[PDB]
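Chemist: Can you read through this structure? Questions will come right after.
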Amino acid sequence: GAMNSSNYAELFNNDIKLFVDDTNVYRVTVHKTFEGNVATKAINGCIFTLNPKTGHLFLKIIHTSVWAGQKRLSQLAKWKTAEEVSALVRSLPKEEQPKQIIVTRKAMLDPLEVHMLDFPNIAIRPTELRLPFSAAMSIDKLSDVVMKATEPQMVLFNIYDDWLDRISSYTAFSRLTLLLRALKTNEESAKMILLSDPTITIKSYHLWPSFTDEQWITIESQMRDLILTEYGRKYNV
Amino acid sequence: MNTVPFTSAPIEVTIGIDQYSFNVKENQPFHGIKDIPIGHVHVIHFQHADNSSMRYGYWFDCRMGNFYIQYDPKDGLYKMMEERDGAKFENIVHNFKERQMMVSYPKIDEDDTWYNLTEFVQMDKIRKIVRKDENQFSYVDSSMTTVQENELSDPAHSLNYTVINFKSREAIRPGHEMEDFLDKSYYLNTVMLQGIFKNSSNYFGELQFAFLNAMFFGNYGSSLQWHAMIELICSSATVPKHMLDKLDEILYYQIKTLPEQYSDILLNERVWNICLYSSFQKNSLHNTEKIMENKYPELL
Ligand SMILES: C[C@@]1(c2ccccc2)NC(=O)NC1=O
Ligand SMILES: C[C@@]1(c2ccccc2)NC(=O)NC1=O
């Protein structure tokens, strides 16, 4: 059934699983028309499909042309997400296909179940965790490849960089969710924390800076402080 | 007008015949039911006074044979049987009528309530849902499960309703996933009507039989089937106009007949609110929406 705090270590066992987040698939800017009405303009989006054990991120870029001439785009977006996830699964060798797919929003359950009827043995699960994957577009290199796309495109990343050489996937996921929670709560502050020191760089083939173990502890503490702060600044505590 | 005689009534029981019910006391001199209208299926049903558990009964059509009821003290129930000796049967019935030992099927001469509830129900189709081919009548009870319930356990004793499942490969064309899930017309018209039922009359007959089983025996699975068949129509954007008009009449008489005190459990809140207020056909069931709003506004 649903994924929550009690069954959390299941994410890091050896059953292949994928998280799917659809929160950045259909993206718009809202603006005034010359007549003073309101209109939207779509911008490129992305499906965020993540293996939490390995860090493998299947970033399907959603180009604005897929919305042309379509109605009820927020509904269509969920079905397009499910179509693209189904296509990804079918593209993988049998031994790489997931045994479970966990959707971060419950409105993805029926679209994905219907698109995966051919895969009765793949479990489609919701989660009670409030995961911060919407903040993926605050990662500069991911935002860049999405906004530069001129056509539909799948781009593959490892969202953990090389961390698994030194830490477990439980710890790597905890670091990722802390970074993304911070970026979601105060993007400017979070990004200041991550880059303030110009001597720590981001390798060309990485997403995050090349922190030493000691520096990650400092970074991680600064992100907790930020989240607690904003939580005060927000609630006045 | 036909007759279903009873050998005797050894145990106290409430007997129903279609939408009517009466009490028979233990060893009361009761020898059956006369004046049963020809032209309709009928159901004769039972609830023992000592175990209100297990309502059970028999669907039959007197044009298909001479049927009677006899209590079996081993199996502990009133059993329907066929009498093949037509002269023996006529002799038995005439004696019981002369002695006035039978209740008369009510002859209220103004409305077609039973006709309206059984318009499309045929004994031949009942006998394919309820398989027991050596008898011309069909036994149903409160506990019998459906073939779909069994997929989610005795197959001989099951209700073989047509399986409807909105998240099934039968219901969803590859490449039309969103289209077919949000508008079930393909599944209704091509898969079910053209493919399985052949015509809307047979579809309505199974819908009406499921409702009657859900209401007379509190058969949970029949209730599920009735609602699934309603929802499949209401969730289709493209439905023949005559089918919508007939469905409205069917449901009207079903809601009209339902016991007021069984509404809470016999009516699925989600399906009815969806069907009357959200579905493609939300504006196509005027009679049904009006009786539902005046009789069960709580549910909505
Ligand atoms: C007339 C009858 C009845 C009529 C109307 C509602 C319920 C029952 N009374 C009775 O003893 N047997 C019936 O059928
Ligand atoms: C309430 C009940 C039900 C029966 C028939 C239709 C709807 C509900 N559920 C169950 O398990 N037995 C029932 O009589």
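Numbering starts at 1 and runs along the chain as it is shown here.
Looking at the header, which is where the method is noted, we find X-ray crystallography, 1.5 Å.
Backbone N, Cα and C define each Cβ position, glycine as well.
The following feature annotations were taken from Swiss-Prot:
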MUTAGEN   A:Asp21 to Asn (Swiss-Prot position 1853)  Reduced growth at 30 degrees Celsius. Strongly reduced growth at 16 degrees Celsius
MUTAGEN   A:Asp22 to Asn (Swiss-Prot position 1854)  Reduced growth at 30 degrees Celsius. Strongly reduced growth at 16 degrees Celsius
MUTAGEN   A:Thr23 to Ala (Swiss-Prot position 1855)  Reduced growth at 30 degrees Celsius. Strongly reduced growth at 16 degrees Celsius
MUTAGEN   A:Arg105 to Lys (Swiss-Prot position 1937)  Severely impaired growth. Reduced growth at 30 degrees Celsius. Strongly reduced growth at 16 degrees Celsius
Chemist: Using C-alpha atoms only, work out the spacing between A:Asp22 (mutagenesis position) and A:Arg105 (mutagenesis position) and round it to an integer in Å.
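Modeler: Cα of A:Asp22 (mutagenesis position) to Cα of A:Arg105 (mutagenesis position) measures 8 Å after rounding.
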Chemist: Name, in the order they occur in the sequence, the residues of the same chain whose CB lies under 8 A from the CB of A:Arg105 (mutagenesis position) and which sit 6 or more residues away.
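Modeler: When sequence neighbours closer than 6 are ignored, A:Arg105 (mutagenesis position) has A:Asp21, A:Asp22, A:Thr23 within Cβ distance under 8 Å.
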Chemist: Please give me the CB contact count at 10 A for A:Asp22 (mutagenesis position), counting all chains in the structure.
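Modeler: I get 28 for this one.
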Chemist: If you draw a 10 Å sphere around the Cβ of A:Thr23 (mutagenesis position), how many other Cβ atoms fall inside it, taking every protein chain shown into account?
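Modeler: I count 21 other Cβ atoms within 10 Å of it.
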Chemist: Within 10 Å of the Cβ of A:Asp21 (mutagenesis position), how many other Cβ atoms can be counted across all chains shown?
Modeler: 23
